[PDB]
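S.K.: Before I ask anything, here is the structure I am working with.
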Amino acid sequence: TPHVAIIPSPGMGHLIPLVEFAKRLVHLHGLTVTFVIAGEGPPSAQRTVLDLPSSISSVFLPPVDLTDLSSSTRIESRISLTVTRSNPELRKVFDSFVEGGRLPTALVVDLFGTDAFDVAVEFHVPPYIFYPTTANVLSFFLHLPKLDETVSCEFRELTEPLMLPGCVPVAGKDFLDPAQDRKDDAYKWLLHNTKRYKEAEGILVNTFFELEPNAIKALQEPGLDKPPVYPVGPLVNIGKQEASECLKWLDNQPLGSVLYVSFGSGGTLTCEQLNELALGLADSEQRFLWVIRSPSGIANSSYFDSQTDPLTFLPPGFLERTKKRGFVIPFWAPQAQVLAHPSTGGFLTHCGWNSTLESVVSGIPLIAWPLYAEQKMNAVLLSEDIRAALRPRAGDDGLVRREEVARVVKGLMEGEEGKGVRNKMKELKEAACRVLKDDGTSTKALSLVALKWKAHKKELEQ
Ligand SMILES: O=c1ccn([C@@H]2O[C@H](COP(=O)(O)OP(=O)(O)O)[C@@H](O)[C@H]2O)c(=O)[nH]1
């Protein structure tokens, strides 16, 4: 059977969907999978995630040396270089696969891991990309080499939004974070990765037709140097695994009553914003379950990570006033289970794509609160095109004040404002089931890829 090697770039939001993808490959397609894990140190959260059928093994590479990098290095530079600098160790793993008679049939990287294609090419292994965010942002990535060549200003200076075929228009000032400073190595690494996308034999994207129909149709049209694109989503943890205290609390709340609040694996708010969010959550008088992290002036400061107790940053009396109706859990919650719980009724999200897809699969409507990466692009898609998220108004200083927090929370949970988004999520919840049935469009697309891999292995071995 074909052996698929998967090399994630750092980040829980890369590993989680890749593990769901691997599980479908082994269970539904009979393939074998090895994760090759690059990094800086032992896995965190990560181990809970990698802890799987026998058909899935994990190899942890020796940690890469990133000690030459400035403390102010942006995350995408760190993420990309973790994979690039791991190539010599990845080659050693591939030599071990050759010796064991299990040369991979495919090497799957994620959106920042394209330098591992060097190893794939050396070993005559087809390179693929598993793209863990939207077809809209994939379109942006595929177009970036051309955009870079044709546009010479910082993107925030663009007066017209970018309107790629089938895509929601996005202002230059809202392009993903690593695109916002073209002089920084984060842009250099983003651009470099995008220029390698044309080398992929296929790109599997964690989205589905009904969610992004116009962008998927455009991506699948033949184009210059464009690989085949396969929507295979939503590949998520559906939340049926046994976790505890926050779920026990949830069990005691009415159907559809609780607002879950979470800023992904890496997100933090500023002090001032943390304060206004807490105050506005209390003011709203809604039930809530908030995964809290200590504040920072850097929005993705927890990406790789807490020492301090986040509860110490809450305002006077907040924990007291919300002792019954709010549950505040530091650092990490069993998010899949929360979103699948019948007592959950809404989600204030940073618009990371895994969180969005988990919410879609359970029909939970959103308040879009983007922080870093491509989240603002996702917020525009969710609120202006898909229409499954409400957005809070930030003042000219960037702060969402407590009055606005309370307004949008009540709008989502009880208001006329939230009816449209709740209905759209109901329809998307159905569609998410449709596309994953045996002859649903996402199952068909993944099956085409697995069939290609089975054919390739058959030809090689005969
Ligand atoms: O407290 C938390 C926060 C995050 N997650 C999971 O971590 C992933 C976060 O990925 P996402 O794409 O939403 O954002 P990122 O962390 O990459 O910014 C999702 O699968 C979440 O369910 C979780 O289980 N508990």
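Note that chain A carries Swiss-Prot numbering, so the residues on display, from first to last, are 6-49, 51-57, 59-250, 256-317, 320-476.
The way this entry was determined, per its header, is X-ray crystallography, 1.5 Å.
Keep in mind that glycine also has a Cβ here, set from the backbone N, Cα and C atoms.
Feature list, courtesy of Swiss-Prot:
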type: ACT_SITE; residues: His19; note: active site, proton acceptor
type: ACT_SITE; residues: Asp117; note: active site, charge relay
type: BINDING; residues: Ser277, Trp346, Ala347, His364, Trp367, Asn368, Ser369, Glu372, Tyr386, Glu388, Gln389; note: UDP-alpha-D-glucose binding site
type: BINDING; residues: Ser277, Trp346, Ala347, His364, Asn368, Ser369, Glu372, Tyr386; note: UDP binding site
type: MUTAGEN; residues: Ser14 to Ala; note: Loss of activity
type: MUTAGEN; residues: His19 to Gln; note: Reduces N-glycosyltransferase activity. Loss of O-glycosyltransferase activity
type: MUTAGEN; residues: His19 to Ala; note: Loss of activity
type: MUTAGEN; residues: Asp117 to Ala; note: Loss of activity
type: MUTAGEN; residues: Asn312 to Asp; note: Decreases activity. Loss of N-glycosyltransferase activity; when associated with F-315
type: MUTAGEN; residues: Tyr315 to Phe; note: Decreases activity. Loss of N-glycosyltransferase activity; when associated with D-312
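Give me the local environment of each listed feature.
M.R.: Taking a C-beta cut-off of under 8 angstroms and a sequence separation of 6 or more, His19 (mutagenesis position) has the following same-chain neighbours: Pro13, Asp117, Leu118, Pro139.
The Cβ neighbour count for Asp117 (mutagenesis position), using a 10 Å radius and every protein chain shown, is 26.
Annotation for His364 (UDP binding site): spatial neighbours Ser274, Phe275, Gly276, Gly279, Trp383, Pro384, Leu385, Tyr386, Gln389, criterion Cβ-Cβ under 8 Å with sequence separation of six or more.
Here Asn368 (UDP binding site) comes close to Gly18, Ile21, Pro22, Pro139, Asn213, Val243: these same-chain residues lie at least six apart in sequence, with C-beta atoms under 8 angstroms from its C-beta.
Around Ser14 (mutagenesis position), the C-beta neighbours below 8 angstroms that are at least 6 residues distant in the chain are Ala43, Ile86, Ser87, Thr89, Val90, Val116, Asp117, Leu118, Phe119, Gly120.
DSSP classifies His19 (mutagenesis position) as helix under the three-state reduction.
A simple way to gauge crowding: the CB of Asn312 (mutagenesis position) has 23 other CB atoms within 10 angstroms, across all the protein chains here. According to DSSP, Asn312 (mutagenesis position) is assigned to coil rather than to any helix or strand.
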S.K.: What does DSSP assign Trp367 (UDP-alpha-D-glucose binding site), in three states?
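M.R.: Note: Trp367 (UDP-alpha-D-glucose binding site) is helical by DSSP.
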S.K.: Using DSSP, would you call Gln389 (UDP-alpha-D-glucose binding site) helix, strand or coil?
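M.R.: SS state of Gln389 (UDP-alpha-D-glucose binding site) = helix.
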S.K.: Near ligand 1, meaning Cβ under 6 Å from any of its atoms: which of the recorded positions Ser277, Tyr315, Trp346, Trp367, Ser369, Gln389 fit that description?
M.R.: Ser277, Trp346, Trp367, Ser369
S.K.: So which binding-site residues are near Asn312 (mutagenesis position), with CA atoms within 10 Å, out of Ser277, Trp346, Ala347, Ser369, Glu372?
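M.R.: Qualifying among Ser277, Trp346, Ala347, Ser369, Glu372: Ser277.
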S.K.: Is it possible to get the count of other C-beta atoms within 10 angstroms of the C-beta of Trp346 (UDP binding site)?
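M.R.: Step by step: centre on the Cβ of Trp346 (UDP binding site), count other Cβ atoms within 10 Å, giving 16.
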S.K.: Let me know the whole-Å distance spanning the Cα atoms of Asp317 and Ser320; 2 residues are not modelled in that stretch.
M.R.: 7
S.K.: Tell me the Cβ neighbour count for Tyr386 (UDP-alpha-D-glucose binding site), meaning other Cβ atoms within 10 Å of its Cβ, over all protein chains shown.
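M.R.: Counting Cβ neighbours of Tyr386 (UDP-alpha-D-glucose binding site) within 10 Å gives 24.
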